[PDB]
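Here's the structure, in structure tokens; my notes come after.
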Amino acid sequence: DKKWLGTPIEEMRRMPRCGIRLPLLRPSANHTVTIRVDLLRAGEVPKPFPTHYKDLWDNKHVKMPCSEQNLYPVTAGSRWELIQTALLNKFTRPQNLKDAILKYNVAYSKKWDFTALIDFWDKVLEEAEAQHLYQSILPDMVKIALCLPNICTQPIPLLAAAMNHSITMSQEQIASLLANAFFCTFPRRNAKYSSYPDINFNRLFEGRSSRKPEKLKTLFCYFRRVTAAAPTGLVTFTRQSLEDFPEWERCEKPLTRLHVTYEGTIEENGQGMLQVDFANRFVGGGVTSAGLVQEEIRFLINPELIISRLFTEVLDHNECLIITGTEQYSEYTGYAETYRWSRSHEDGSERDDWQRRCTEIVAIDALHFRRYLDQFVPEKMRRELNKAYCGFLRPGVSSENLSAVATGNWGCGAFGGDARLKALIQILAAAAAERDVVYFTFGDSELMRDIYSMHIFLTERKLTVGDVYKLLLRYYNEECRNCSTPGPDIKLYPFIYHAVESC
Ligand SMILES: Cn1c(=S)c2nc(SCCN3CCCC3)[nH]c2n(C)c1=O
């Protein structure tokens, strides 16, 4: 019968009800703000700040396609002029789009295949859908792309490694930038930035692929929406890089509350909660290429997430990316080979006092364990604890103003994570950051039961974060360290129950 266990989800904190009164939005040395704060009003398109386009072409900012410094060989010509000439043409067939994009990407004319775009347009779309694509949607996307200088007037700093910095920009600004990414206009981003994710969409168009046409349905749902009517809100992207981490073994904090369920999703059932993105260290993973599991799906249904790839350097072990305000534009079914775009989604989230949707997503990247027992090594357990802790902690916020963490089987698919260990690691990290946990087991009812049982066992016995961490070290030292097979003799949760009940 029972679809969920533990603390009722109704009793967990959510935004906006739990939220702090926000400070006045203003640019600072650690907060870039690309809109006119004095004119920010509910339901109105934000006005760019400054009024006139200002350019930076350097290693600390986005290199904009509209920069006068974006050149091509003719003598040098303006590549932005070339982009305008190429894209201001009628498309009636997919080859026309391919030919346009290659005009200003000539070096890639033999490297970039457009089979997946062709298949989408010719072999997936209905003829009327393809007509609407080339008569309306693509031209509207070109226009928002080419409007970039008037939209994104303020240089966008890179969120580089070790930076603790925030960018608050409009949904409209993101739309223009993403349209540029679709048309593969971002310079210097294709090459042999090896520490930044891909931003141009060329790999969405390549190869023989069934996933890619569904990815394109999802993205075109977004582009149809934001070109039909400008979006009015803001989004904040924050890189957080922590210098000091808990002494896990000495941590005297109690565990927090747990809701665990095998039904539901992070994105639908964790509304208003801190929603985990099971991230790649290159945020967004393979969203611009072949990937289509939890991170890439979130980045497709909330495409404003994708623009993080324009400016977010590969995450180090002590870092995360927190994104507040992205909008959900699509609904879907399935994942990977079964992923399908379903329909457009009208996001009903309330907005906060900075006109951000009350949706907060944190990109935290688990480790990939090629050997299963490697993850029980103390250094590896501590790495995961500290990553999750970085993702959950909000310095200078009372615990009563923190939403619950909405998560699931972080790093337990392709990355080889043990779901039971990962659950306890996230429970410990949440406890240390003084947040409750809402855990979605994605159809695994036995895992739901197991996590519930262990959590209530540890809490009833009033074990601290440190107490639990020491039991993990015990498990490593007694069952794993000197273990001579791919799996240990005794499983982790049974081991913990015995160790505590024997004491
Ligand atoms: C809780 N949760 C889960 S675990 C998840 N997995 C996916 S896609 C396949 C990825 N695999 C990674 C680890 C095992 C599954 N999408 C999901 N969503 C929306 C979700 O709420």
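By the numbers in Swiss-Prot, the shown part of chain A spans 450-523, 531-648, 653-963.
How was it done? The header gives X-ray crystallography, 1.7 Å.
Keep in mind that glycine also has a Cβ here, set from the backbone N, Cα and C atoms.
Other C-beta atoms found within 10 angstroms of the C-beta of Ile726 (substrate binding site) number 24, with every protein chain shown included. Feature annotation from Swiss-Prot assigns substrate binding site to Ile726, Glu727, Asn740, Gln754, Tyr795, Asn869, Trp870, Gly871, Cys872, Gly873, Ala874.
Per Swiss-Prot, the feature active site maps to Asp737 (among others). Classification of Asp737 (active site) by DSSP places it within a strand. Annotation for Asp737 (active site): same-chain Cβ neighbours under 8 Å, separated by at least 6 residues, are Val743, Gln754, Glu755, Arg758, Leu765, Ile821, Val822, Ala823, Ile824.
Note: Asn740 (mutagenesis position) has non-local neighbours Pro657, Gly746, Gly751, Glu755, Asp825, i.e. same-chain residues 6+ apart with C-beta under 8 A of its own C-beta. In Swiss-Prot, a mutagenesis experiment is listed as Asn740 to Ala, annotated with the note Reduced poly(ADP-ribose) glycohydrolase activity.
In the three-state DSSP reading, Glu755 (mutagenesis position) counts as helix. Among the mutagenesis results in Swiss-Prot, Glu755 to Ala has the note: Abolished poly(ADP-ribose) glycohydrolase activity. The residue drawn here is the original one.
Per Swiss-Prot, active site is recorded for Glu755 (among others), and the stated evidence type is experimental evidence.
Looking at Swiss-Prot, you'll find the mutagenesis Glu756 to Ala noted as follows: Abolished poly(ADP-ribose) glycohydrolase activity. Within its own chain, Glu756 (mutagenesis position) has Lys675, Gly744, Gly745, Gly746, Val747 as residues 6 or more apart in sequence whose C-beta sits under 8 angstroms from its own.
Here Swiss-Prot describes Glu756 to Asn as a published mutagenesis experiment; the accompanying note says: Reduces hydrolase activity.
Marked as active site by Swiss-Prot: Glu756 (among others).
One mutagenesis experiment catalogued in Swiss-Prot, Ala874 to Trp, is accompanied by this note: Reduced poly(ADP-ribose) glycohydrolase activity. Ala874 (mutagenesis position) is surrounded by 10 other CB atoms, counting those within 10 A of its CB over all protein chains shown.
Quoted from Swiss-Prot, the note on the mutagenesis of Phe875 to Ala is: Abolished poly(ADP-ribose) glycohydrolase activity. Cβ neighbours of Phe875 (mutagenesis position) (same chain, under 8 Å, six or more residues apart in sequence): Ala826, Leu827, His828, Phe829. Taken residue by residue with DSSP, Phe875 (mutagenesis position) is part of neither helix nor strand, so it is coil.
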Inter-residue C-alpha distance, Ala874 (mutagenesis position) and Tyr795 (substrate binding site) (nearest angstrom): 13
Entries of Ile726, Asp737, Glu755, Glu756, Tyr795, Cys872 (recorded positions) sitting next to ligand 1, with Cβ under 6 Å as the cut-off: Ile726, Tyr795, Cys872
Chain-internal residues, separated by at least six, CB under 8 A from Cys872 (substrate binding site): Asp878, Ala879, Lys882
Number of other Cβ atoms within 10 Å of the Cβ of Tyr795 (substrate binding site) across all protein chains: 15
Position of peak Cβ density within 10 Å, selected from the recorded positions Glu755, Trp870: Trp870
Longest CA-CA distance among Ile726, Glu727, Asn740, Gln754, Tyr795, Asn869, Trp870, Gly871, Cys872, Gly873, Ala874, per record bound to substrate, angstrom: 21
